[PDB]
Number of protein chains: 2
Amino acid sequence: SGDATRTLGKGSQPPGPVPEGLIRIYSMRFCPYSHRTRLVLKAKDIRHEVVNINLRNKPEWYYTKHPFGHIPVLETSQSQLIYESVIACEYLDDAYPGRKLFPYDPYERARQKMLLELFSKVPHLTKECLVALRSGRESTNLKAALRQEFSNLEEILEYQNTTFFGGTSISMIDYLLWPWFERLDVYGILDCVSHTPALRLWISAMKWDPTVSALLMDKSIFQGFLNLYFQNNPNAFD
Amino acid sequence: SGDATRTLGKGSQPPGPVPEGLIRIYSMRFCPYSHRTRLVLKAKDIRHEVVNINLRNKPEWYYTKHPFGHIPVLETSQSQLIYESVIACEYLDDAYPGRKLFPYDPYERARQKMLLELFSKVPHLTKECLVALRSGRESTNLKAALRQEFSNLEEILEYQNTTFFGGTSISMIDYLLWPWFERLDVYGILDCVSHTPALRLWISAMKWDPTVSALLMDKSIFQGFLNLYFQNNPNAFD
Ligand SMILES: *SC[C@H](NC(=O)CC[C@H](N)C(=O)O)C(=O)NCC(=O)O
Ligand SMILES: *SC[C@H](NC(=O)CC[C@H](N)C(=O)O)C(=O)NCC(=O)O
């Protein structure tokens, strides 16, 4: 919600300076790391501007935002740059008022970061699973590894006996995990959660969250992206 | 300072419960990750107990502190477990009063975490360098890679024109990086900072810090450790 604009690529005008009272995020519509920070921006009700970046043909000026041209990057009114999706999310939460997403209790807050670490293998595994399916490979081994990681997550929800990873209602950790879980269906690996019932309840509960729901990707647009993407078609990155 | 005790290994008595008003850290005298958390414990003047763990022959009960028996682990009076050195350090800083090690400003705090990420390749590279030297390998390539990482760090200090990574005086980020820098000499890779003058000034400045100085390892004990270690001698882990 609010990121439906053409990407800027090589030869594009850099945006103006960030206006006072706004923060800016450099994103890309299909990037799960950027998705994570956009969820936090929305959930916290932060006034912001989304600038999409062309990852195949990056604007030369974009390397002045991140030395390797990665996304997400946050850029403030005072010229300050913040990156790593997790560092970005955490900064957003501390810097801005209203709803607090991380717990106040130091221990509870640490627990969520520990849960974040337990999840660390999932992003690259889902990616490897996708790449395998998209080349026609019998990706039984990667799926088996993903299922294990998801079993590790299931045991947390199951032990805590709460709907969300951080308790009875949604919080920071839930948004941090969300984007890869949204992608399972289109990735073709929704079956990797067939054995994890609390994860499946969590997925349902997440979709009902105002913020999660507002930012849900259109499934058919996303399928088109993946087709162009795996053909290395420049149109994917627009 | 305060970690000069025999390690507990297989068949060892587990320690009692953590007494009210104390936090406990599971460590090992030569572990750089644990060293990081001990520096924070000391710097914050936190009342604590250090329990050393035998990494070659782990106590069976230790898997009830960390599922893979890693260190450091913090254990509280209320039975709570916190791990990952960085998560531990961060929790310590938020939970305990007096001197604050991370900056108060959200942006400045985020910057330090960004500096921590820039440093991320250094631990395993220094380890690979050590392993290479200790088997008699012409480790020119690993040293070249380490030197690059150290050049990346030098440019930060140089751009900021301050002694410490977080400013004119010592702070959290400095303690987080410290342990690998202490180890360069005994590792045999002190020459990998020959080209980085602010890093070398920083190293000198760090050694003068009350906390850093208090926890400095004895060089000859450490050489003995490495000899036993690379011989897979059980005595290394005592
Ligand atoms: S989704 C696009 C890529 N983003 C990242 O992999 C950021 C990961 C960070 N670790 C994080 O923010 O958490 C991306 O920037 N791809 C462009 C590239 O050239 O790598
Ligand atoms: S120094 C001993 C080892 N510790 C770690 O590698 C912890 C690293 C974490 N990422 C961190 O705390 O930052 C260790 O626990 N070795 C024992 C083993 O069997 O791996």
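Chain A is numbered as in Swiss-Prot; the shown residues are, in order, 2-239.
Here the Cβ of each residue, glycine as well, is placed from N, Cα and C on the backbone.
Straight from Swiss-Prot, the features:
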- A:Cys32: active site, nucleophile (ACT_SITE)
- A:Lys59, A:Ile72, A:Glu85, A:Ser86: glutathione binding site (BINDING)
- A:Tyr34 to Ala: Abolishes DHAR activity (MUTAGEN)
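Shown on the structure are the features that Swiss-Prot records.
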{"residue": "A:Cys32", "record": "active site, nucleophile", "DSSP (3 states)": "coil"}
{"residue": "A:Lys59", "record": "glutathione binding site", "DSSP (3 states)": "coil"}
{"residue": "A:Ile72", "record": "glutathione binding site", "DSSP (3 states)": "coil"}
{"residue": "A:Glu85", "record": "glutathione binding site", "DSSP (3 states)": "coil"}
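In sequence order, the recorded positions near chain B, meaning those of A:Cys32, A:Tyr34, A:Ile72, A:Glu85, A:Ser86 whose CB lies under 8 Å from a CB of that chain, are A:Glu85. The full span of the recorded glutathione binding residues, A:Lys59, A:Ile72, A:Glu85, A:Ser86, taken as their largest Cα to Cα distance, is 19 Å.
If you take the CA of A:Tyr34 (mutagenesis position) and look 10 A around it, the binding-site residues you hit from A:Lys59, A:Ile72, A:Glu85, A:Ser86 are A:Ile72, A:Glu85, A:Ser86. Within 10 Å of the C-beta atom of A:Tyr34 (mutagenesis position) sit 19 other C-beta atoms, taking all shown protein chains into account. For the residue listed as 'active site, nucleophile', the same-chain residues lying six or more positions away in sequence with a CB closer than 8 A to its CB are A:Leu56, A:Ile72, A:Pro73.
Applying an 8 A CB threshold to same-chain residues 6+ apart, the list for A:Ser86 (glutathione binding site) reads A:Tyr34, A:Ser35, A:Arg37, A:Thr38, A:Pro73. The number of other CB atoms found within 10 A of the CB of A:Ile72 (glutathione binding site), across every protein chain shown, is 22. Sequence-distant neighbours of A:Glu85 (glutathione binding site): no residue of the same chain at least 6 apart has a C-beta under 8 Å from its C-beta. The Cβ of A:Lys59 (glutathione binding site) lies under 8 Å from the Cβ of A:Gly10, A:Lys11, A:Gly70, each of which sits 6+ residues away along the same chain.
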